[PDB]
Amino acid sequence: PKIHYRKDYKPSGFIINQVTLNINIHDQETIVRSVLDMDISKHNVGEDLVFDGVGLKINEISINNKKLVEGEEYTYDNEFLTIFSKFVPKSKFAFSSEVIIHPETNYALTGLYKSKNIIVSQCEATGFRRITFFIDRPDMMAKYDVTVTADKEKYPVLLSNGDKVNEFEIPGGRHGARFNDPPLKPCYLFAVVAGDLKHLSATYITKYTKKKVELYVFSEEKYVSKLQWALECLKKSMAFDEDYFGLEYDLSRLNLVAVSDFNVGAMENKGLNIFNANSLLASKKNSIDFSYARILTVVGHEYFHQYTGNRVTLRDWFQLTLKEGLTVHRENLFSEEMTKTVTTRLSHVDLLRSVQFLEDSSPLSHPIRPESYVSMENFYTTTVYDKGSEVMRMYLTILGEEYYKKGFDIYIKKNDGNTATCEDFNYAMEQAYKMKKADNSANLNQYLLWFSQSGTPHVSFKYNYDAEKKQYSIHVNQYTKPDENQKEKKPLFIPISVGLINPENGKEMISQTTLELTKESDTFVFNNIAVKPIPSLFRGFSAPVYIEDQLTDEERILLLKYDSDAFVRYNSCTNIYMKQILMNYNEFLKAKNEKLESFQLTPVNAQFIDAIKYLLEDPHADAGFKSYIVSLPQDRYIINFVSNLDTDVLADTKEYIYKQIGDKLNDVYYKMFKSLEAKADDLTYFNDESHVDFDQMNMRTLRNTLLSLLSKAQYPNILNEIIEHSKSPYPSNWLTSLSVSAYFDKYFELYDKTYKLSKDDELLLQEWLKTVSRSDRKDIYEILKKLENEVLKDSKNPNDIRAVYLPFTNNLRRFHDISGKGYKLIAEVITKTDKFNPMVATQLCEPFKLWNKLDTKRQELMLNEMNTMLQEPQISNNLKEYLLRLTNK
Ligand SMILES: O=C(N[C@@H](C(=O)NO)c1ccc(-c2cc(F)c(F)c(F)c2)cc1)[C@@H](F)C(F)(F)F
Ligand SMILES: [Mg+2]
Ligand SMILES: [Mg+2]
Ligand SMILES: [Mg+2]
Ligand SMILES: [Mg+2]
Ligand SMILES: [Zn+2]
């Protein structure tokens, strides 16, 4: 099993200057003819010519138009084509081949495949080798000349990278299109699409060069009415890159294409971005609210890759975070500016500290630039993406906007048209740092540890105030726990955005201040501090760390009410919740262990409940923020703070705390649920797909959150509200009516009603499936069986499989049933999926990531299912590799 090491990078002994492809699509097979115009590099030492080529059927291979013969001049083992060096030319030469591949039965959705009636490619990371022979690595840059042919009736729309330079008819009802793409590119950015596609289009005129860019968004005919918001988002993306970064699109045309079957969200193929339909298509009648921000982020994300990934590309795959962490960061800047809601940044942090923190304290922990890999298909992680983005964002926090923009432009101008590494980016940032600090002696060498060191730093605080001296001190410590990647962890460059709040009037006591913590510990002192402040720490979540604020709940409540920073207010609330959760958890655990007949629980802080009421009742406060404060921290955030977590005891703990708060605030909840209706459910723009109001959507989130709290509580006659909610035109509302009805006799009536509403739109039905999957039902296993038999069946669509099973795995009480029946069920699905799509099978492993954090019975149960999956004779490379790492084997 080949392990690739970052330190082993060496450039190829060969060069590929030109790729000329003929892709001929037929009913039962696809024939690919390829001529590679090649050369010998200065690094060549007379080695064999070895091409990647996976699952290819060879019809012929030639060098300089001379047929090569198997055995004597070459060998092929279904993974590598080896041409013996005595037969390899010493100067420029042409290599040609004709292979047969079979998109129809390509269910792994890598290489060239069929999604419904669309032929489509996915080449990142090493999928191009499933299409034709190549030296399949991103430093092998080449020009591409691509001809596609196909039955005209089935496949009237033909697309690839570059300009369409010819279209022609072919005898027998066929037709072709030729695309020439002169700029050099790595092969993972090659794409081809063929199908009966329908489109919306527009023309965009660039800000500075005033170039006309044609924008096309494509889908199957059935869903063409769902393309409009995507086009709006594309225009928005282009404008933001122009306005913030001064960057314009360089090509005459940009195509976005939705396909039903896709392993991830989307792919940034040059001039031909290809999307999971769930991340490109929406309409207000047929999509939940979440689709709108999803499409905005994903369209934005693929667009921003045109610079950070496409024009400036990767030397090697170990540099993945250089294009993904940076493009996620650009996408976050964009979406924050587009939505103008504080919950956009909060939602990113919420995801990082639950999902990515879990990963980073799991056996799978890695730095954002790993040292090795076996499977690229398993490399695309929340660590590389989301911790990557936080590391890219810290440069902005450290430099400020002006010098960050200067540094970023240095990176682009210096590396445009080339491969690059993480060091190139740090170097560019460092140049800006020298300018900002006004001495060329300043450096960011310590910053590189963010790329190489794994694990989440813990940052903790102590304070001192001298009332006579008017002198305030913040003592800060950082610590990262040793793990498998470093025995000794080094201190990082941690930027701490801080404010000081006057507790008497809630005002700022100092100007904007970013503490630069560069040692294991430091003391930051402030003079002329007139009164003892409450510190506002890591404003905007200014570093990806565990924050231990060492504040009292009284101080935290003051910040929650009066601080200026949304994240610190949100975090202060989170910290109050966590102190309560840990306390009640231990009390419940003790009662369980000692088999107590009676015991006490510590009630929720009443001033805290009063603070929530205060904020909820404030008509000038933000609805999205309001929905965060009435929600306990995510289970996957909580689990980072508890050893041997008994999921039952945690379920009882959450139940107690929600009941405590609802016993005081339910009337407030109910009043708000009713008063929010007019604005939240306003239909004025329901038939305008260009009008998206993120505040209004946050009001609906708040109503739907409140409705859930009231339904769980069995608030008097809340079922009436539920039934009326089911008649709302907004799918976020009527799907919510299904999940909250779980607590009532009406559940299966709403199940049928909402099914009938959902069944004729592919993506809406997947949303319905998710809603059922995550329904708080005691009969949820019986319900899942019904979904399998009646709706899911033997679908190989990753959207269908993920929709049915993943939401259920977050059911704390039932997925973690002490019998192990939920672990058994998800392992059976993983093994079944692994037969045809190893990448998605490993995605479906996600609930096992925390296995060694649970109580010892559940650790044993999970480990048993993982060992069972590992023992499957036909297990894929992906899944084997992943489970071996996860189980510390
Ligand atoms: O869709 C995502 N990421 C893709 C991306 O970065 N688009 O710009 C992405 C694209 C391709 C792959 C990928 C990697 C492989 F190794 C494959 F085999 C494969 F089929 C897809 C993974 C993630 C999500 F991270 C996002 F962006 F949040 F939606
Ligand atoms: Mg094959
Ligand atoms: Mg503009
Ligand atoms: Mg389908
Ligand atoms: Mg290990
Ligand atoms: Zn990306």
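Chain A is numbered as in Swiss-Prot, which gives 196-1084 for the residues shown.
Determined via X-ray crystallography, 1.8 Å.
Every residue, even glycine, has its Cβ placed from backbone N, Cα and C.
Per Swiss-Prot, the features are as follows:
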type	residues	note
ACT_SITE	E497	active site, proton acceptor
BINDING	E319, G460, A461, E463	peptide binding site
BINDING	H496, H500, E519	Zn(2+) binding site
MUTAGEN	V459 to P	Severely affects substrate specificity. No effect on Zn(2+) binding
Those recorded positions, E319, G460, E497, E519: which ones have a Cβ sitting under 6 Å from ligand 6?
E519
Could you tell me which of these recorded positions, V459, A461, has the greatest number of Cβ atoms within 10 Å of its own Cβ?
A461
Roughly how many Å separate the Cα of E463 (peptide binding site) from that of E497 (active site, proton acceptor), to the nearest whole number?
5
Long-range same-chain neighbours of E519 (Zn(2+) binding site), Cβ under 8 Å, sequence gap at least 6?
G504, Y575, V579, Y580, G583
Helix, strand or coil at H500 (Zn(2+) binding site) [DSSP, three-state]:
coil
For the recorded positions listed (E319, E463, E497), most other Cβ atoms within 10 Å of the Cβ sits at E497
Could you measure the widest C-alpha to C-alpha distance across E319, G460, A461, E463, the residues recorded as binding peptide, and give it to a whole number of angstrom?
13
The correct three-state DSSP answer for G460 (peptide binding site) is coil
Taking the recorded peptide site as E319, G460, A461, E463, identify the other residues of that chain whose CB atom sits within 8 Å of the mean position of the site's CB atoms, giving them in sequence order.
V459, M462, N464, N468, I469, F470, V493, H496, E497, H500
Given a separation of at least six residues and a C-beta threshold under 8 Å, show me what packs close to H496 (Zn(2+) binding site) in the same chain.
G460, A461, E463, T522, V523, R525, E526
